[PDB]
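Shown next, in structure tokens, is the structure this report addresses.
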Amino acid sequence: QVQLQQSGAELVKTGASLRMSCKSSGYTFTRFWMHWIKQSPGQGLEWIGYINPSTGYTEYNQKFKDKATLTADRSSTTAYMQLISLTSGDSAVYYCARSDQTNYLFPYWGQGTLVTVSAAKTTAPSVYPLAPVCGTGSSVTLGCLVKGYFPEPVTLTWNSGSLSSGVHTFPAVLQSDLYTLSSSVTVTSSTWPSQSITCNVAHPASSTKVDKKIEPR
Amino acid sequence: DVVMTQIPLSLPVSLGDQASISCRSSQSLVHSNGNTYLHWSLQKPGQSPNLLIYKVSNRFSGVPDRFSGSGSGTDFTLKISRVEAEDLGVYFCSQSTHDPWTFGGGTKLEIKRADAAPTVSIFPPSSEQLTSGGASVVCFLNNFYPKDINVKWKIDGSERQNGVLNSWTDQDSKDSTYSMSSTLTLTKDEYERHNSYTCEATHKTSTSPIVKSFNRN
Amino acid sequence: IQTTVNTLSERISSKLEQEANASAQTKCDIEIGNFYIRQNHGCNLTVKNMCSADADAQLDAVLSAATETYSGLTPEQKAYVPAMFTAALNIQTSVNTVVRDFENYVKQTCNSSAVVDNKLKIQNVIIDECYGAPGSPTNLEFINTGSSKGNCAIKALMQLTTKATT
């Protein structure tokens, strides 16, 4: 089965450069082309260019001819894209996509590599558990605030991802170079506080990893 | 260089209903060889785009027959018969007849459902945050429909407008509801100069604002 | 002789399809620009696009096609090849060693730095001589593989094909 595994999110300074990767498996690397696509919020989906992993032949979008450079290593069945002279407008999600036989379609897309272009400095989150008011119904709700971190992303689970239903993890919000994220989880009042609930926050960038039980208030 | 334009920007559709999405291009998408290389992709929230239909009419591996595409030259339409909740996402028309390849802005598929009043839960700032010297009052408004909502914060009856910082989830693929988080952040000192903190949400389900508050200590 | 060339053309096209995953409507990286001959004596030149991505698989396909076309020939007709091999490639050989001498030539010449590094999109093909009868012109067809390495193997074979006529 086809698999495109792109590299993790990247924070890099303005005017700098970076090289993201995309490792393919489950098909003949040299048999199909690899394309690259940019998904910004300002501009939509933009096609960057393609590379023939066998011959190394590449074609680029006029708009990205100076920005992106595509290479490929047959040895490790991975394809790379190098971005140069990074600016704020380069901050977007970048996709590696494998071609169909004809090289007119993109059947298979990677998970995406998040790029963040800021001279802002990496900051760890602060995980605050949100239990209800001191003073009930038949289905209590618990929360978890993730304050003042940078850059994206963070991963949040409940009891190592076992508790997954009745959950709402909200998108982060940027404010003065600091993100803020939250998540709510709802279970029957029979469950909590009789059964403890942990908030499993993680921020690979600053390399922190926290576990927060939610005790009654 | 070839501009793809989609109408509408979004479309509310009920279960079992049909959905229609148009896509117009600036040039004809017919190619020297005679093929019209226009395709339809669906990107769900969080995921990468998946190819649904290619070269106008043809369905892709494992696409139900209830997806079909039509049109020629510049005007095309995608029809989704018998809509399921899983179909929600952003549908992109794209072309590969002319280099550079281009995408449309996309059409977001909202799934209609019965009205749903939000379960509003307010959370005073945790003592572990008060220890850090800050005070954030979080309020969750979960599982509601329609999307349209606004949340007024209040301190001792007076409308607090500064420090509010909201977040919305995408539509839930299971029950097709919407959820929102609202965080009101202050300094610890300013938090302790007042008595009550209230979370007032107005919604189509009730003209009477939904009120959830607590008194300090 | 025209039928041999036409069988060959099917054997290339069919092997590029099954081994290198080629097809008639696959976008070619390399496109054939000009395909002419220096001294043409009744040959019509066309270009057929059977393109793919894997150049290594293409090259092996062009050999396997040429090898089985050659071995399909009768020993009397097969004895004509060593002579026309030397005319084009100026290397001596003999009926039994031709099948490999050709492979060596292709695998060496088409893996040259010049060939593999060639990102020139529009490429030309220039053969020097092609003979053909007045009442029956010969139909020559450069199968575009979509890569410098594959097209190299086609042009190396093309040069043998053209010597058979003359």
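Going by Swiss-Prot, the residues shown for chain C are 7-172, listed in order.
Header entry for method reads X-ray crystallography, 3.1 Å.
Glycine too: its Cβ is placed from the backbone N, Cα and C atoms.
According to Swiss-Prot, the protein has these features:
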MUTAGEN   C:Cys34 to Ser  75% loss in virus production
MUTAGEN   C:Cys57 to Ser  Almost no effect on virus production
MUTAGEN   C:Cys116 to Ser  50% loss in virus production
MUTAGEN   C:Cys136 to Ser  70% loss in virus production
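Less than 8 angstroms from the CB of C:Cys57 (mutagenesis position) sit C:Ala28, C:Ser29, C:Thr32, C:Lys33, C:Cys34, C:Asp35, C:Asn150, C:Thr151, C:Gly152, C:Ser153, each of them six or more residues away in the same chain.
Spacing of C:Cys136 (mutagenesis position) relative to C:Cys116 (mutagenesis position) is 23 Å (Cα to Cα, whole number).
Note on C:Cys116 (mutagenesis position): other Cβ atoms within 10 Å of its Cβ, all shown chains, come to 23. In the three-state DSSP scheme, C:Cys34 (mutagenesis position) is classed as coil. Of the listed mutagenesis positions, namely C:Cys34, C:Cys136, the sparsest CB environment within 10 A is found at C:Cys34.
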